[PDB]
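**Q** First the structure, then my questions, so here it is.
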Amino acid sequence: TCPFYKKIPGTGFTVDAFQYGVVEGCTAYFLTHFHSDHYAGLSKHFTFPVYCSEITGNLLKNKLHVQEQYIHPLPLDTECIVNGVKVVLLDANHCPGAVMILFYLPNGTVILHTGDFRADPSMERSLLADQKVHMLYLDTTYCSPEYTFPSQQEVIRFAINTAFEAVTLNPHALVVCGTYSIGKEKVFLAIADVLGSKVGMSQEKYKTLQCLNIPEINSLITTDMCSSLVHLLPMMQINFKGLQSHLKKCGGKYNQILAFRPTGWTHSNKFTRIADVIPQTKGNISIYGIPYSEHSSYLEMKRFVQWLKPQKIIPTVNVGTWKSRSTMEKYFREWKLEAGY
Ligand code: NI
């Protein structure tokens, strides 16, 4: 049974609610982004209308085989009518194709559903600027002040500089980057660009990347591993055993691996600056955990909410425990008292 925080009152609509069977009263299922916790339940046998971005619709058709007649892609930043209700899709600054959804209810209420997002001051100049929002359905993944991490640009600067230094010292070093979903493509693309290489990967991953409308992608990635000095592997393989095993397969072309695990936040963030990050090493293998986030920091979240000034907040993450819920409600009230709304 579908939980309340996935239902949009006053409409026939649900958000990210595909794992509950046929939801009573739902005439249109929105999908914010192509991450498995959110698409859970979708398949080629789905026969209701799914509304989403173009990129998400490429992935539904090619990876999950949803039939084309049920996929309804909408352009961003454009007022659209769906089943009698005005909606807008906004870039969520999450993974490729991820959106926030603005719903303009028939009774005059305006609802923003962030999906998963990384708040940014650039959102203060989208179509959000033009009117009041009554209810905010908020990605609260990192809603606690201990959650600090650097900008995505500082993280990429560290990775490029690290990779270019290592391979220039040793031209026989291979770079490996872990992945288990879409998002964080800038990590492996920026490293391959500095090294003058394409990124090598499995056929299944190449297919996924080909759905993402990235400019000049055919110039950047390949399935020919032998021709590439930046390889992508499943995240589960980014450990000393998996990397040893991979180095064997490269036929003595390489004698060292430098690997990257983009994580979200890890508690090494409470003490250490990005500049000061060091790897775990065993022999000729080094592994860096880098804090590349596609969710808001606590401070970025707070800034967005204090600018938006919603009348009510409904969290969509960390909702399963009473301690979590009570923590989040306390920060919402601080924020509102501090800013005066
Ligand atoms: Ni996500």
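Using the numbering of Swiss-Prot, the residues shown for chain A are 700-1040, in order.
Each residue, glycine too, has its Cβ placed from N, Cα and C.
Among the mutagenesis experiments that Swiss-Prot reports, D838 to N is described with the note: Impaired nuclear focus formation, reduced interaction with PIAS and increased sensitivity to cisplatin. Under the heading of mutagenesis, Swiss-Prot lists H994 to A and annotates it as follows: Impaired nuclear focus formation, reduced interaction with PIAS and increased sensitivity to cisplatin.
For the listed features, I'd like the structural context: burial, neighbours, distances.
**A** For the recorded site, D838 (mutagenesis position), the DSSP three-state label reads coil. Long-range Cβ proximity for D838 (mutagenesis position), meaning a same-chain Cβ under 8 A and a gap of 6 or more residues, is found for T813, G814, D815, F816, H994, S995, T1015, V1016.
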